[PDB]
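Read through the structure below, which is laid out as structure tokens, and then see the notes.
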Amino acid sequence: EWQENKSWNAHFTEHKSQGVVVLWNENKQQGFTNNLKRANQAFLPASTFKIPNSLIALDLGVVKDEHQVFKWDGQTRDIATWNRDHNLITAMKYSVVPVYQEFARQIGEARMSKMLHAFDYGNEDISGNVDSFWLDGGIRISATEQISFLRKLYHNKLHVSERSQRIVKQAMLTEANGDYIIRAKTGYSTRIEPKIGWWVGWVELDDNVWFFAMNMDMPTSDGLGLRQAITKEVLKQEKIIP
Amino acid sequence: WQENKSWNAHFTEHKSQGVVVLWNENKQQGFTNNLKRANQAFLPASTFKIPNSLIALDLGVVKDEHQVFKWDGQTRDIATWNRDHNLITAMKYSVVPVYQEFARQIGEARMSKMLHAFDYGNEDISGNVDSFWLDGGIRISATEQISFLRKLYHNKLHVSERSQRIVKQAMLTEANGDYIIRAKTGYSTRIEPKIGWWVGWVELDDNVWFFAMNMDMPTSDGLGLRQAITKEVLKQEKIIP
Ligand SMILES: O=C(O)c1ccc(/C=N/n2c(-c3ccc(Cl)cc3)n[nH]c2=S)cc1
Ligand SMILES: O=C(O)c1ccc(/C=N/n2c(-c3ccc(Cl)cc3)n[nH]c2=S)cc1
Ligand SMILES: [Cl-]
């Protein structure tokens, strides 16, 4: 069912980096990774949590639809793209933490906890501030657990409405062309060691879907582009994309 | 409406001619290289797969975007048609026989009513129920395409929200960190003049630009110019990098 391919480590070491890529072939129900141990080690989800947070916010009516505007609170933050109005599409795209922190406060800890249990999401533990636990609280999730969660979303099998799931998958749109469609979410965990970067999602082909989840050590923001670059090198090696 | 004839340079570069029509949604302003051709109505050809999909989904002819429509075993000229398809791939490869079967299940009565509800083109389905958008009486202009697409974008067509969301998913053509294009190609060859279509929209962070283009297309060799010329216009207008 699972196969370890250490040759993928060549894509990590050439960028003076360390991490894991996990792939799941949906048609064949087979998994592949460069590092079986790390594939199953759990980390703070950081902004990959915007996928379940979006789902919950939509299903509860906290977010009406993908056009609703969440106005900037006027607090100038370090990431420039955060300092303006957003909707669900752009808030996901730019990983706009303050928008989702407000979602979390409106959702509340009771409903948040209940929903993550229903989602079977990670360790299901929201200990910490209700509006930052995915950044510095108790929640943890592994790459293989990310894939399990994403497979449910792809198939509309999560316990929220079909509409909520369709809207979040639209908001996850990252890249598309005549060869493939990538729906995904980046993450960057900086508050608690070890600092790591994430990229989780899937690649839609004409006749199959490949789920993926990667994380890597990220001591500085300098290497954030490596999340997508290394994943795409693995996808290219495995002939999933040209 | 504003006419910018300088866009014609993008057509003459390839010894071609046609029209691109743009609509700036935020500003409610339109732009085109040729106001008269912008309003000239043609057979929609495979751009008709947008309303046809909507109707098929809303009536349950298509259950969802995963349902598989098996190849009937007839070897047709376009190789990608000779295989099983779902709604996503049928739209991607403009697989006429899949949609012809849809049209038959839908029937002329329901098709006619729906196109009237959609205010679509001249709303005329005269001809074969399974080919009228290729060689029948239906006609639509580039500006009329944009009117229809704007309703779809806003989920304002008289079909369910789910049907409209699914079709907009199936229209996905290109996406990156700068833009998202949802669109549908068309190639009208059965009746003169032979023309190529590309209609859809460009999603930006803070605006949407609707577009509809058609161009003379005497041979299939120039089909790539539909997208290429459109993107040159988009580049000139600073809509995409
Ligand atoms: O701990 C936080 O509050 C936090 C920090 C950075 C981010 C976003 N990181 N990030 C970035 C990012 C990070 C830093 C800079 Cl300067 C630019 C982009 N790109 N993609 C992602 S994900 C999210 C949350
Ligand atoms: O009149 C028809 O039955 C008909 C002919 C060609 C098409 C497909 N046109 N087309 C094509 C196309 C046309 C010819 C070839 Cl060889 C390959 C693709 N690319 N994109 C589009 S749209 C659709 C319908
Ligand atoms: Cl989409």
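The residue numbers of chain B are those assigned by Swiss-Prot, with the residues present covering 25-265 sequentially.
Note that Cβ sites are derived from N, Cα and C of the backbone, with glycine treated the same way.
The Cβ neighbour count for B:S70 (mutagenesis position), using a 10 Å radius over every protein chain in view, is 22. In three-state terms derived from DSSP, B:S70 (mutagenesis position) belongs to a helical segment. Swiss-Prot lists B:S70 with the feature active site, acyl-ester intermediate.
Around B:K73 (beta-lactam binding site), the same-chain residues six or more apart in sequence whose CB sits under 8 Å from its CB are B:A114, B:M115, B:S118, B:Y123, B:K208, listed in sequence order. Here Swiss-Prot flags B:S70, B:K73, B:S118, B:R250 as beta-lactam binding site.
Under the heading of mutagenesis, Swiss-Prot lists B:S70 to G and annotates it as follows: Increases thermal stability. Abolishes hydrolysis of cephalothin and decreases catalytic efficiency about 60-fold with respect to ampicillin.
Among the mutagenesis entries in Swiss-Prot is B:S70 to A, noted as: Does not alter thermal stability.
Just so you know, the Cβ of B:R189 (mutagenesis position) picks up 18 other Cβ atoms within 10 Å once every protein chain is counted. DSSP gives B:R189 (mutagenesis position) a helix state. For the published mutagenesis B:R189 to A, Swiss-Prot gives the following note: No significant effect on catalytic efficiency with respect to ampicillin. Very little reduction in dimerization at neutral pH. Predominantly monomer at neutral pH; when associated with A-206. Slightly decreases thermal stability. Significantly decreases thermal stability; when associated with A-206.
Distance noted between the C-alpha atoms of B:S70 (mutagenesis position) and B:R189 (mutagenesis position) is 19 Å. Spacing of B:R189 (mutagenesis position) relative to B:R250 (beta-lactam binding site) is 25 Å (Cα to Cα, whole number).
For ligand 3, none of the recorded positions lies close by, meaning a CB under 6 A from one of its atoms; the full candidate list was B:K73, B:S118, B:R189, B:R250. Contacting chain A by the Cβ rule (under 8 Å between Cβ atoms), the recorded positions B:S70, B:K73, B:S118, B:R189, B:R250 reduce to B:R189. Same-chain residues at least 6 positions away in sequence with a Cβ under 8 Å from that of B:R250 (beta-lactam binding site) are, in sequence order, B:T209, B:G220, B:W221, B:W222, B:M237, B:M239. Taking the centre of the Cβ atoms of B:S70, B:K73, B:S118, B:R250 as the beta-lactam site, the nearby residues of that chain (Cβ within 8 Å, site residues left out) are B:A69, B:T71, B:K208, B:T209, B:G210, B:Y211, B:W221.
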